[PDB]
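Below is one structure, written out as structure tokens; comments come after it.
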4 protein chains.
Amino acid sequence: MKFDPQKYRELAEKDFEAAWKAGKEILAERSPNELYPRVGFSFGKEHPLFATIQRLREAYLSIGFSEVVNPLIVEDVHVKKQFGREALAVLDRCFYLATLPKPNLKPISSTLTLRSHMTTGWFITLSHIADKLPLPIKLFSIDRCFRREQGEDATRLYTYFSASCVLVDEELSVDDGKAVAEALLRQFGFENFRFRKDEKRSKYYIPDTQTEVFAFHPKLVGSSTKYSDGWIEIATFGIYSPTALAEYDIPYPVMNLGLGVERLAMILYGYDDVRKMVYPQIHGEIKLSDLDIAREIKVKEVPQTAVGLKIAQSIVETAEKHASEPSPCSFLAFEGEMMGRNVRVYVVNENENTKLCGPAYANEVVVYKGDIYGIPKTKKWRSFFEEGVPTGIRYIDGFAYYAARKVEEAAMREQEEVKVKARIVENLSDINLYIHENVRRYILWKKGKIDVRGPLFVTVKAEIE
Amino acid sequence: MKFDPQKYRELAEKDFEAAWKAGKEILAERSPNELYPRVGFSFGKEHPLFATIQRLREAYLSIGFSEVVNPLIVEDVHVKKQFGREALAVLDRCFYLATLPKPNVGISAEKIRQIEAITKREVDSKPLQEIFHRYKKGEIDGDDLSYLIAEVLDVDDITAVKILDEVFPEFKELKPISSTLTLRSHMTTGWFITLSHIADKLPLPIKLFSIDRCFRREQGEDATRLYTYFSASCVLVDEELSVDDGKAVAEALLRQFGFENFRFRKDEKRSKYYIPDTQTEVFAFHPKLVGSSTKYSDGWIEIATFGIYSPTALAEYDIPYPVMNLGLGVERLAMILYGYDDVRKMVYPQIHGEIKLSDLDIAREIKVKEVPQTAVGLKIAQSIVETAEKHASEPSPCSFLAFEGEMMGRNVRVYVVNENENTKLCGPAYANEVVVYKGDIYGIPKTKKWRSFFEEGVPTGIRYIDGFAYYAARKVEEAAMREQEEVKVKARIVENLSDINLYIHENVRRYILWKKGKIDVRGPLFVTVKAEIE
Amino acid sequence: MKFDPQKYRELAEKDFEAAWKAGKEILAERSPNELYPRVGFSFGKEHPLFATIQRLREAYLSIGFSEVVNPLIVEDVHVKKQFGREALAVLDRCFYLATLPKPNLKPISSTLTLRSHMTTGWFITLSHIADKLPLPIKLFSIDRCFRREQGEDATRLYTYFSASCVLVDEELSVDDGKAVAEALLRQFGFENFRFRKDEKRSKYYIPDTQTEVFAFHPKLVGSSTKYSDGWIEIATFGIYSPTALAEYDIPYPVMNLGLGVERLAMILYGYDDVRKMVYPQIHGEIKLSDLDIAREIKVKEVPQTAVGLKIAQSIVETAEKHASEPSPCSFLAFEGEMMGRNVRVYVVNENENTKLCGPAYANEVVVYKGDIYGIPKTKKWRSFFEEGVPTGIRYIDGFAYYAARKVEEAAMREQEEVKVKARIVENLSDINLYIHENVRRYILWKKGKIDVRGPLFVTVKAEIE
Amino acid sequence: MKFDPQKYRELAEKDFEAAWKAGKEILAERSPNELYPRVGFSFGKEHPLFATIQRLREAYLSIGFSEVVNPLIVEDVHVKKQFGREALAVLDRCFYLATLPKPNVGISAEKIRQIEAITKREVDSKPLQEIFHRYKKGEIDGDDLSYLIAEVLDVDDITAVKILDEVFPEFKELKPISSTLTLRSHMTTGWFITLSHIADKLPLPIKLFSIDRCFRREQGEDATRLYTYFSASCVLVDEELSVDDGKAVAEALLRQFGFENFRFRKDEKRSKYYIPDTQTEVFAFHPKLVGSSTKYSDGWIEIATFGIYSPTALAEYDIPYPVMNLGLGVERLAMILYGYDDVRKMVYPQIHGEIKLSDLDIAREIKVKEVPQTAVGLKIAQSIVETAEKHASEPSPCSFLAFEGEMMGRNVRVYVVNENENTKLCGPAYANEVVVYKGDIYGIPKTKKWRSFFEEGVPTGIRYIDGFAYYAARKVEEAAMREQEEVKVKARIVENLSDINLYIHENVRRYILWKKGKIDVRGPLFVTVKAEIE
């Protein structure tokens with residue numbers, strides 16, 4: 001709360017520490033659902049695909065390549081202009097754009113196609129600058145592409161992200177393509193590189209230039225896959241055929257390196273199933289931390305009055321000690337008045353031989369590995385208490401508030417007495433605690449479980465007159 | 001050059017100032033194309049579009065929303081689930097994914113295929129009527145190097161590219177076949193699918209965003225729209241929602257891009273997927289816009305849209321809770337930020353010939369053709385400058401010793417002369433520099449008339465004589481190989497760079513023209529350099 | 001609110017649009033302090049100094065230079081090792097580190113000094129790698145420095161940020177220093193560059209290499225300063241003297257370019273007074289947008305019941321039309337019951353000749369250029385309404401809630417009748433509206449003003465029995 | 001090389017495959033140091049410290065806090081205002097700003113200054129007893145080029161650097177004088193000052209952060225602390241606050257750096273500026289730590305501190321509202337993130353000799369000394385390979401024509417021979433490659449014994465013969481200048497790179513040693529190359 005500079009200012013002149021301890025007065029008093037971890041900040045979280053993409057843009061920029069956006073929708077006449085006589089073989093794997101005919105039904109395919117890879121648009125973009133700008137030209141672009149490869153879902157998908165770049169100079173070896181791969185690929189951890197000529201020998205790449213980069217990343221050695229040796233084919237590249245360049249008037253050669261993003265994204269953040277990565281919202285993959293599950297566990301009914309708080313706060317204060325005395329046996333915990341009439345609180349196990357409070361009065365709720373447990377803090381549960389997030393809410397704590405608010409209902413209902421009792425704990429409601437219906441459908445979905453059981457055996461009678 | 005730390009230290013410890021002025025020995029004597037701005041560093045540059053997309057990402061993340069990738073290609077059945085009836089109206093402005101079928105090598109084109117000379121072009125190889133069926137079964141692109149380079153011999157595709165052209169005129173009959181798959185017009189289409197799988201399993205409120213591509217059809221015109229665009233979108237899932245939440249987000253979002261005031265109007269469309277009377281149009285005022293060659297002189301521009309998803313479409317995906325959806329269109333926001341007027345010219349600039357080199361970049365490309373090769377020549381020219389730079393007003397004729405030394409092991413002595421008379425040793429435009437300005441290369445002299453060019457353009461630092469000197473510096477060294485005895489190189493008038501030793505790579509040359517630039521390098525340089533290489 | 005998929009699902013099968021409009025039912029109903037712009041998200045905002053710093057790191061990295069952290073605290077013996085015989089002249093402008101002597105009072109100066117510029121630490125850092133790593137070496141570092149230059153505050157400060165870098169090769173011209181300046185400086189807008197030899201001729205720079213970069217930035221032409229010509233000295237650089245390198249065993253030369261950050265930061269974000277930039281929290285410079293001032297303007301007392309809302313909501317609904325009828329004249333607006341007893345609301349200007357509602361019943365509150373106004377939406381105030389942020393809260397609106405909640409106090413106080421009246425409006429309290437005491441001390445600090453005046457002249461009587 | 005778009009197009013339009021295989025004409029024939037990995041691109045690298053500082057910034061911003069710069073140098077009066085009495089305890093671990101006074105050229109050193117030969121070293125120049133007073137008034141560093149280069153003649157500082165050393169032994173008596181100015185130990189010291197000016201003028205809640213330097217004194221040891229460090233700090237000003245708010249922030253903050261679980265203990269110090277019983281110590285568990293050469297095997301590490309500012313110190317600055325303060329220490333967080341064990345080795349690595357080149361970087365530095373210069377020689381060597389690579393097992397002696405052509409305009413014919421007998425044309429280690437592995441350069445042959453080196457290291461691609469071939473390729477071209485007629489270059493055993501034509505810049509060489517690396521290039525290369533250049 002807002003204090004007074006002077007007041008405290010002067011107050012410190014006399015006995016300092018007496019005024020220092022006086023400071024504790026400004027601290028706010030917190031209710032049960034107002035303290036950590038039932039209250040916490042949040043924050044956005046980026047997707048591994050995109051992250052990697054940005055991480056790739058910089059990587060490219062860092063080795064000199066300027067960014068550019070290439071044509072995405074194109075007339076197949078281009079694929080044809082490039083692949084020469086192999087052009088049709090390719091047009092198969094590509095998609096075509098079809099539209100609906102205006103009924104002044106049945107889509108009418110057209111000559112347009114979604115690019116199967118960046119290269120389709122490259123020749124188009126390089127066509128306008130290849131002979132006007134000073135060499136070398138270093139362009140790159142990380143955008144979307146569309147392939148039809150078997151039209152699968154498991155192995156691959158309909159749209160991927162190419163991390164393309166092109167180098168336009170008067171003289172180019174396959175080497176420039178080698179350098180660019182290492183410079184680019186190294187900024188991600190890859191340490192050793194190996195290149196092997198590609199058999200596919202795509203016709204748009206000068207014969208015997210098309211290569212396949214193989215990079216080693218220590219993050220892989222030991223991986224639960226065939227990438228355990230540490231190496232993985234991570235990118236391909238070649239040098240555009242004069243046959244294709246000619247088709248677009250590009251006089252100088254051109255080196256073109258392509259990077260398969262979803263793969264890199266996977267290597268980096270360690271996902272195994274591309275789909276489970278790029279599309280986890282669908283593939284059931286969704287998680288909440290124990291700390292999160294925790295925060296979501298909150299007291300249902302809680303004392304709505306200043307006194308109410310100091311009531312249950314006492315109820316427990318006694319059970320924390322008198323939960324032993326051989327029952328029957330009654331103890332008094334509170335003495336004061338709320339709203340208008342004086343009040344006193346009673347605690348006793350009316351029943352015959354046994355103890356006052358059940359053996360579960362001291363069971364704390366903790367979340368662990370996805371499950372919500374109700375357990376005593378015994379040298380047996382340690383790991384659950386030292387690897388999970390202990391709610392901080394104990395059985396008696398959970399209980400108290402219920403009573404401290406239940407007598408609060410009688411205090412305003414004119415009533416004179418109420419006997420709030422509690423035996424077993426079949427779940428949370430029984431311990432006066434809840435979780436939004438959604439975290440619930442969650443726990444189940446993530447096939448986790450809630451084990452909040454226990455013999456509380458504690459009753460509280462209160463009289464207001 | 002590297003020096004000796006000890007020496008330079010034990011000498012400086014005693015005598016400092018002497019060591020200091022000595023340092024100059026470690027610097028490097030650069031030739032002519034080894035000087036600024038003939039030398040420089042290069043750096044990559046980002047594209048306004050991708051740039052904004054990044055800013056946009058951070059922006060969102062900075063307000064709670066977590067990133068997600070939504071379904072791009074979807075069954076139009078979804079659209080018809082998000083518009084009920086008004087669906088068709090949309091699917092007209094959408095694209096469907098067509099695709100080439102396989103060469104029907106059976107039935108229709110089989111019977112009449114078995115009534116001619118099946119095969120004449122000698123190829124033999126047992127009837128691979130199954131290796132062709134595995135095609136009408138499941139093949140792809142990287143499968144040609146199997147039924148040729150491993151079938152009818154012949155490497156990779158040296159005969160496969162034509163064997164499928166001459167003997168197989170069939171393939172040239174395939175036609176893409178439309179389907180029910182579509183390229184989402186806007187993000188929303190994919191939100192229902194994604195929110196579908198989690199609208200009730202994760203804790204509320206749900207804040208998700210995604211800046212990805214979307215395809216639309218609108219009068220095939222590069223100007224009045226583009227086939228593909230970007231849509232920085234977000235969805236807010238929570239129990240209780242009001243259009244306010246749409247504003248609150250639109251505010252906090254735009255506010256990180258300058259915009260200082262917002263106004264929201266109700267959209268006329270009144271689309272079906274949005275609750276009735278919630279589809280809002282958000283207008284924001286941004287300073288950079290105040291007074292411009294645009295229609296947003298007053299500063300206000302409509303930058304996004306948003307509304308609540310009808311509890312109707314939500315059910316179509318079994319989503320219990322209501323959901324807010326804001327949709328900032330990137331391309332514009334980018335133009336406003338990076339100052340562009342024409343969408344197409346901005347996003348796709350190389351294509352629209354919007355390339356451009358700077359004064360400084362042109363100046364950097366103007367190299368010196370004929371340049372020395374021996375430490376001597378470097379001095380010969382360096383010297384030819386001295387005598388020619390000083391004795392510029394000497395009523396010709398008249399020789400002038402410029403250099404005296406041994407080059408390549410031969411006594412060398414070159415002089416700066418003039419043949420005619422009634423004039424001066426060197427022409428008037430001998431001390432003319434090449435200044436690039438406003439995109440045109442110039443060969444002018446410093447004046448109170450040219451100031452504008454030397455203080456706005458960027459001087460190359462090369463003057464006609466400085467250019468020539470290097471040409472001569474080469475000739476003399478040449479004779480030092482042809483062991484001649486007398487070379488008298490001479491240059492009259494200047495009409496271009498050639499007549500100055502200067503030049504520029506062909507590409508920069510074409511740029512100049514393409515850009516309507518102009519090179520102006522003329523003037524009386526007149527100054528011969530007679531050499532006496534013994 | 002959470003709806004039912006099926007219910008709405010089927011409901012749409014019959015008449016769609018009847019079910020569509022049925023959708024409006026899920027939308028939450030908002031109270032006065034719950035709608036825009038009295039509710040809005042917030043977000044961090046970086047400081048121009050730092051921003052520019054990061055923006056500088058990338059710039060450097062983008063031209064190849066790797067990052068490194070140099071020594072900050074150093075024995076003056078270094079300044080001495082470098083400046084040779086000029087070393088003392090320098091030691092003047094530098095600070096020294098002094099500590100308190102442990103009393104088993106008066107600080108005891110020491111031999112340590114806070115670096116006056118990066119160069120002091122450069123020689124130290126280059127000492128270990130200059131001859132072990134492959135050339136060229138390109139290092140950079142943007143860190144803090146300490147100068148004593150006149151020990152001023154106005155002109156300059158005690159600590160600045162140097163954006164240093166060093167280039168270690170076998171052969172180096174002054175040119176490398178020129179290139180690096182343009183490459184670095186261009187990534188910020190600077191278009192044309194001019195270098196002039198520095199007279200200072202610092203002794204640690206090979207004689208006649210020390211230069212001063214002058215860069216042109218169109219963002220300056222027309223500036224309200226001497227940087228109107230567009231050019232500004234933005235950085236200096238030279239080539240380390242063999243005399244100094246020798247002192248640290250560096251065999252090869254070294255080019256060193258230094259960038260004065262606070263200046264660049266200023267050019268970029270356009271601040272004139274460095275201090276008003278780097279330290280605005282102190283120099284009174286603190287702002288809130290009209291939109292912000294707006295959001296902070298909220299209804300004080302508002303209907304705490306479901307009905308209460310639909311009450312004031314009606315009170316206004318009538319004044320919005322009957323604020324004309326020649327007074328006296330009474331109208332009824334509400335008919336229903338709250339909590340338990342039926343209720344009716346009256347509105348009349350008991351007084352003699354005039355109109356029912358004062359001429360200010362339709363005055364909306366809007367914030368503009370820093371002031372909080374209470375004005376009618378007349379074709380005279382337009383600009384205030386089209387450049388500012390209209391609260392949306394009008395006089396009657398502000399009023400209503402007061403009444404609708406005032407009768408709510410009688411409804412629970414057992415009472416039978418209440419006459420809430422209102423004549424003039426001397427300020428906000430009078431219109432039932434407030435602003436946190438802090439935005440208030442703000443408006444004043446930013447010497448802005450609040451003009452919420454007006455003759456509301458509107459009374460409301462209500463009877464509950 | 002550039003080609004002709006037309007030609008290559010009108011030829012491919014008719015005959016494709018023919019144009020294709022023709023493309024190879026435009027590629028470039030690279031020499032030997034023009035191949036990978038002898039050629040490569042370079043990129044800058046960030047420093048873990050600055051890196052984390054950036055992440056840290058974003059992190060904060062991502063949770064509402066706005067950036068601010070706080071007072072670094074402050075009057076210890078502030079500290080004494082934030083600890084009341086326990087102040088001194090702090091000021092001991094702080095640094096005070098001392099500073100050199102001015103040469104007292106008056107009184108004490110004036111009287112005895114006027115009883116000797118005032119000036120003998122001829123300098124004259126009217127009594128500048130005022131130009132020296134303006135020094136005891138207000139001078140600086142850039143003021144020497146005024147009372148010398150514009151006073152007693154002599155350029156800049158050629159005589160000013162010694163005139164102040166010989167005739168002025170005074171200066172060598174100055175001593176820094178302590179003051180009351182200090183270098184803030186932690187951020188907090190500056191927060192009070194900054195929060196001072198706005199704690200009540202801006203809207204609540206206030207969220208400010210700042211990742212800046214701070215200086216501390218703790219047993220002058222680079223290991224057990226450092227004089228300067230970084231403190232990513234923040235302050236939360238609001239009416240009602242509880243230690244919870246300290247946790248909530250600590251959580252949301254650390255959570256963006258991996259840490260998955262937190263535990264907060266109450267700090268024993270119980271510092272004065274923090275309310276009693278609020279100074280909390282925050283502990284976070286981060287996976288990267290589980291089981292390590294550190295003391296955090298269990299994953300938990302104490303990463304930050306926080307508490308509420310005593311309404312006491314707050315008043316000392318007239319701050320009405322309470323304030324939360326969290327203080328993440330950067331350097332550690334950086335180590336955990338970038339995996340470092342020793343503070344000093346991480347932040348200041350060059351100094352602690354923690355430099356390192358990679359296998360691939362070393363392989364890139366191994367160049368070829370003697371390399372051809374004429375298109376011919378490139379083939380001569382290229383050829384010397386063929387004949388020597390094939391006829392490797394030919395019981396010597398025996399010549400072998402390798403090249404037949406005209407070099408520089410002279411009939412050239414070189415042969416691969418052997419003099420001795422009972423052996424083979426080329427030695428056994430003729431086909432040995434130079435593979436860099438584990439930091440040592442090797443000259444080994446491919447084997448089932450060396451696999452580990454060819455699959456883990458990085459081969460240079462140069463084999464002894466491949467190296468030699470280039471040496472020879474040079475000799476022959478040399479005689480083409482000395483117009484000789486017979487050069488018989490020969491190489492016996494190999495002991496180093498020199499005996500292979502290979503070499504590495506001196507700096508990489510020193511690196512190897514400094515790093516305890518090892519070069520191993522030995523073996524019988526034996527293979528002479530007799531040339532017959534007519």
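Using the three backbone atoms N, Cα and C, a Cβ is placed for every residue, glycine included.
Annotated in Swiss-Prot:
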BINDING   B:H186, B:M187, B:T188, B:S231, B:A232, B:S233, B:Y273, B:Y274, B:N325  substrate binding site
MUTAGEN   B:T423 to V  Shows higher activity than the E418N/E420N mutant with both suppressor tRNA(Opal) and tRNA(Amber), and the activity with tRNA(Opal) and tRNA(Amber) is almost 30% of that of the wild-type SepRS with tRNA(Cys); when associated with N-418 and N-420
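What Swiss-Prot annotates, mapped onto the structure for a quick look.
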{"residue": "B:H186", "record": "substrate binding site", "DSSP (3 states)": "coil"}
{"residue": "B:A232", "record": "substrate binding site", "DSSP (3 states)": "strand"}
{"residue": "B:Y273", "record": "substrate binding site", "DSSP (3 states)": "coil"}
{"residue": "B:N325", "record": "substrate binding site", "DSSP (3 states)": "strand"}
{"residue": "B:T423", "record": "mutagenesis position", "DSSP (3 states)": "coil"}
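Applying an 8 A CB threshold to same-chain residues 6+ apart, the list for B:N325 (substrate binding site) reads B:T188, B:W191, B:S233, B:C234, B:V235, B:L236, B:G246, B:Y274, B:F306, B:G307, B:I308, B:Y309.
A separation of roughly 88 Å, to the nearest angstrom, links the Cα atoms of B:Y273 (substrate binding site) and B:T423 (mutagenesis position). In this structure the residues listed as binding substrate are B:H186, B:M187, B:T188, B:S231, B:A232, B:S233, B:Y273, B:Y274, B:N325; their two most distant Cα atoms lie 18 Å apart. For the recorded positions B:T188, B:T423, the largest tally of other C-beta atoms within 10 A is found at B:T188.
The number of other Cβ atoms within 10 Å of the Cβ belonging to B:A232 (substrate binding site), over all protein chains shown, comes to 24.
In this structure, the C-alpha atom of B:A232 (substrate binding site) lies 73 angstrom from that of B:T423 (mutagenesis position). Residue density at B:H186 (substrate binding site): 20 other Cβ atoms are found within 10 A of its Cβ, drawing on all protein chains shown. Here the CA atom of B:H186 (substrate binding site) lies 78 Å from the CA atom of B:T423 (mutagenesis position). Of all Cβ atoms in the protein chains displayed, 26 besides its own lie within 10 Å of the Cβ of B:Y273 (substrate binding site).
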